[PDB]
Amino acid sequence: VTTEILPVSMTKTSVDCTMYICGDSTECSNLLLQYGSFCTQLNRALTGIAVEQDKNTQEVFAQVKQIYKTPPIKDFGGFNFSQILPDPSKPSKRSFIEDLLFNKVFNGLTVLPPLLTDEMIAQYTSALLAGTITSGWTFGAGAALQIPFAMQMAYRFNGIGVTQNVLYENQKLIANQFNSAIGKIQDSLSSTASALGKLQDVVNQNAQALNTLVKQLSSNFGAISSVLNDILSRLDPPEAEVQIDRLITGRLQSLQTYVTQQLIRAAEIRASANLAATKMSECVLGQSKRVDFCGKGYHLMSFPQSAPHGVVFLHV
Amino acid sequence: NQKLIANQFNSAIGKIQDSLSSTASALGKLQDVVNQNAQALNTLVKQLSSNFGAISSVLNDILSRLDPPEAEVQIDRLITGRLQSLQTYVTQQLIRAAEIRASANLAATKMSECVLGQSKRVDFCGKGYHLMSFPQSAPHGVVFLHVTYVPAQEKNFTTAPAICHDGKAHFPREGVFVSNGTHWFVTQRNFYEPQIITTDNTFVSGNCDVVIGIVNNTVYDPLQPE
Amino acid sequence: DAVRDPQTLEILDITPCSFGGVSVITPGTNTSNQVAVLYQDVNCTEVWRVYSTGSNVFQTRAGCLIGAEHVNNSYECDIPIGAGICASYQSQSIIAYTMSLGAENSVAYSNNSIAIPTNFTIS
Amino acid sequence: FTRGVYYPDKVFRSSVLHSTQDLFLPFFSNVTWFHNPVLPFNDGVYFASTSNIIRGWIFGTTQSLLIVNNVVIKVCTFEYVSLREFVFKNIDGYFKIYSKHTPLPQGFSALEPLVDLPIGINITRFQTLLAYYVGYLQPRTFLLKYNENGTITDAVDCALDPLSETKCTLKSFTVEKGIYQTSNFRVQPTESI
Ligand SMILES: *[C@@H]1O[C@H](CO)[C@@H](O[C@@H]2O[C@H](CO)[C@@H](O)[C@H](O)[C@H]2NC(C)=O)[C@H](O)[C@H]1NC(C)=O
Ligand SMILES: *[C@@H]1O[C@H](CO)[C@@H](O[C@@H]2O[C@H](CO)[C@@H](O)[C@H](O)[C@H]2NC(C)=O)[C@H](O)[C@H]1NC(C)=O
Ligand SMILES: *[C@@H]1O[C@H](CO)[C@@H](O[C@@H]2O[C@H](CO)[C@@H](O)[C@H](O)[C@H]2NC(C)=O)[C@H](O)[C@H]1NC(C)=O
Ligand SMILES: *[C@@H]1O[C@H](CO)[C@@H](O[C@@H]2O[C@H](CO)[C@@H](O)[C@H](O)[C@H]2NC(C)=O)[C@H](O)[C@H]1NC(C)=O
Ligand SMILES: *[C@@H]1O[C@H](CO)[C@@H](O[C@@H]2O[C@H](CO)[C@@H](O)[C@H](O)[C@H]2NC(C)=O)[C@H](O)[C@H]1NC(C)=O
Ligand SMILES: *[C@@H]1O[C@H](CO)[C@@H](O)[C@H](O)[C@H]1NC(C)=O
Ligand SMILES: *[C@@H]1O[C@H](CO)[C@@H](O)[C@H](O)[C@H]1NC(C)=O
Ligand SMILES: *[C@@H]1O[C@H](CO)[C@@H](O)[C@H](O)[C@H]1NC(C)=O
Ligand SMILES: *[C@@H]1O[C@H](CO)[C@@H](O)[C@H](O)[C@H]1NC(C)=O
């Protein structure tokens, strides 16, 4: 049993262009109108990014029609799924592994909330697990058809070229090896390793860019000050024109650089989310023949778990 | 079932035709590309009526009102303002072209693997079990028509992993053992078609006290009178 | 963010004023002319007169929503507001609800039962 | 209802949606009904009337423009000789009269410019000269709709209600279903310290 982590979405931001360039200064915002429509371009670009971030999450996680439930009598041939099934004693839908995963990882600048909450994403992953464990690969092609778990496991052995008496005659050994591998996953996440590094990199790259954008407001760009009220209290209007123009030019260049790098960075989070949608459909809802697409070895089955802005797959 | 299968296919093609000729619009992914590119060109054209700090946004009536010392002072403001807007247009066109290229690469992969073959990848060529697909052309796009098999009208049974007959464990060659309540049969997995359990459709492996859940029944031997 | 009074030498804090954004939820204008108005994150105690006061006031995690009737059903999402809340047009008015993820289902699992399909459908 | 829209300039336009920022009579305002009290001239006046009793007008702060009625104007110096709706503006030493008359109803109509009288006086009040209304102009922003013949057939007041501000942001008169960012808000400071 191995692990694969993928980024899915990123943080939805919006920047108020007029307030960033000159908040509460009508003699600056009258000079800004001589540049046409730069601020509406910048707002339209950032809004397109924010909508795409909800679409990525929909297409990775909402791949079931029903909300399937697992039965209260848990007799799966000796296989133990309790570390990855949800625990209702804690008040969320979140499972044990997913608790570990969530514990491991103003000048006009706001953050918009996501459409799907963490509870909704956890309910989707638990329906995917319950569907897999009780009905094989049949719920991904039609209606879910129940089958005993060892018989499911027998025809998955049959799909990698091994006859099914090998499964039925080594059943207790196979269940013990599965349970120990899940236990080792749980231990190495519970230790202090830096496992969620791909998810941490996205958060760091988005924090550095907002800090650079805020720090650019204290440059004076050739003007006598970088505070706009100091200029408006010291100078007459015909001489304050040429100082406010220098500040406006520098601040527009700062916003334009930020939005260009956000568009390039969102283009690669799309590709990551399209890959995670493909892995959900081909490794969780089916059994895959593609070499190394779902782990290392001959693929038997995969399970999903939710993470902050990401997804974790466990490949058996 | 050939006549039933042909009639279900013909009805589904007719419903595709109906939900396109009705005004429920579905070509939204193709209309978005057109709208975004038209909007970008309209923004680039409207940026020629800004004065960027100069006395006029028209260049002929700077050149007709001023002398070459202080006409260049006004012309440099318009030059920098118009370069910046051309630069912004070109950069966002290069970012949109890369997304259209990734979509065209996916479409070329699907033409190879769903039209020129049958695919085992789940949900790549539609929902269900993939049979075949047909291409149709569209303005700046392509439409695929995927044909899939969907199981219907399921029914409960009782099952077992193996059968014990003469101190030996019997397993299916290709299928599952099912019971209607009193008798035991063997059927294929995706369609109910029950048959008698003989030695031609099972194989034997070991004695019958290792398997969890084995069932006593009779395995028939087809060379009976000899 | 802090300063000292030049007369009483008191340390007194500076904080900015309210400042949100404003969004307008609409159906099509070939359907109605009613709107609802969302204010981005302002606690509804700080907030045009008809669409600024009155009844139909609801506090979401996205902000303050004025002009929509909060109900207790759950529907498919129609117009997304954020953090689970959607809006739709349904005597006709505008309603705000928690979105629903789909139909509830439970599979009849046991250790010796199987479902086999008996027919099929071409799609 | 929807009255008192004129032509802002003298540029021909056809089948466009131009945005205008000028002094207009806001939609659904309250106009006084008269049936001759001396009225003030705030910054611009809508006038209508509904025979042949209304002759002309008296202008000025008490030099005082006089328009009587055959049309003769006696601005006091200069003299000029050349349902009924009228618009008066006193902008930058000029005096712009916009007017149109028809066969208050709901129908939309636009007032064409009549004459400019570049006089440069001060006016704070006025009075009619013998069923007439008085509106007052506000700084607005409209969204006019021209046609194939280059005539205005519709407009939108971009500060009446939220749907109108949505229509002015999208620059259309039909709005699809959705959610749209339109503006910002900010509490103003109450006093200085
Ligand atoms: C499935 O695994 C869990 C965790 O390993 C088992 O729960 C443990 O059960 C023992 C008793 O045998 C307790 O002492 C531990 O404290 C339990 N751990 C936790 C985290 O609850 C569970 O019993 C296993 N299920 C089966 C059927 O064996
Ligand atoms: C197969 O058998 C199961 C078990 O009897 C059926 O599931 C029950 O269906 C009834 C209504 O038909 C429900 O009231 C019960 O709650 C279900 N039981 C459980 C445990 O979920 C199932 O409907 C049968 N399927 C078919 C196709 O006949
Ligand atoms: C299970 O299937 C068997 C098929 O062999 C059914 O047995 C047949 O039933 C019909 C009707 O009574 C008889 O005409 C046949 O002679 C029977 N065949 C045999 C070999 O006995 C049986 O009825 C089915 N049981 C149930 C509960 O459906
Ligand atoms: C399945 O058949 C076998 C073969 O008869 C049964 O095993 C023996 O059955 C006899 C009676 O028929 C008993 O006296 C023996 O003690 C059984 N053997 C053992 C090792 O217990 C077996 O019981 C049958 N299974 C079921 C569930 O009835
Ligand atoms: C399998 O499904 C098909 C499709 O529904 C069934 O065919 C229909 O049968 C009904 C009679 O109950 C007719 O009224 C319909 O006209 C048939 N449809 C078509 C397209 O021919 C078929 O009978 C089912 N087979 C079985 C064995 O139940
Ligand atoms: C299946 O579960 C039932 C409990 O309802 C039990 O009696 C039976 O022994 C189990 N069968 C197997 C093969 O474990
Ligand atoms: C809104 O303000 C009240 C105090 O009047 C406070 O109790 C409440 O926590 C605030 N809610 C939010 C969401 O800020
Ligand atoms: C909605 O549910 C709440 C329960 O928290 C209840 O108090 C309220 O009355 C319900 N609304 C209606 C209209 O019944
Ligand atoms: C424009 O005016 C002409 C009159 O010359 C008329 O025939 C035509 O119908 C008008 N167009 C529209 C759209 O009303």
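Residue numbering: from 1, along the chain as shown.
Each residue, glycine too, has its Cβ placed from N, Cα and C.
For the published mutagenesis D:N69 to Q (Swiss-Prot position 121), Swiss-Prot gives the following note: Partial loss of biliverdin affinity. DSSP gives D:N69 (mutagenesis position) a coil state; it is part of no helix or strand.
Under the three-state DSSP scheme, D:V38 (variant position) falls in the coil class. For the naturally occurring variant D:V38 to A (Swiss-Prot position 83), Swiss-Prot gives the following note: In strain: Omicron/XBB.1.5, Omicron/EG.5.1.
For the recorded site, D:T50 (variant position), the DSSP three-state label reads coil. Natural variation at this site is recorded by Swiss-Prot as D:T50 to I (Swiss-Prot position 95), annotated: In strain: Iota/B.1.526, Mu/B.1.621, B.1.1.318, Omicron/BA.1.
Quoted from Swiss-Prot, the note attached to the natural variant D:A110 to V (Swiss-Prot position 222) states: In strain: 20A.EU1. Under the three-state DSSP scheme, D:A110 (variant position) falls in the strand class.
Rounded to a whole number, the C-alpha distance linking D:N69 (mutagenesis position) with D:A110 (variant position) is 24 angstrom.
Cβ crowding, taken as the number of other Cβ atoms within 10 Å, peaks at D:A110 among the variant positions D:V38, D:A110.
D:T50 (variant position) and D:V38 (variant position) are 20 Å apart (CA-CA, integer value). The separation of D:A110 (variant position) from D:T50 (variant position), Cα to Cα, is 18 Å.
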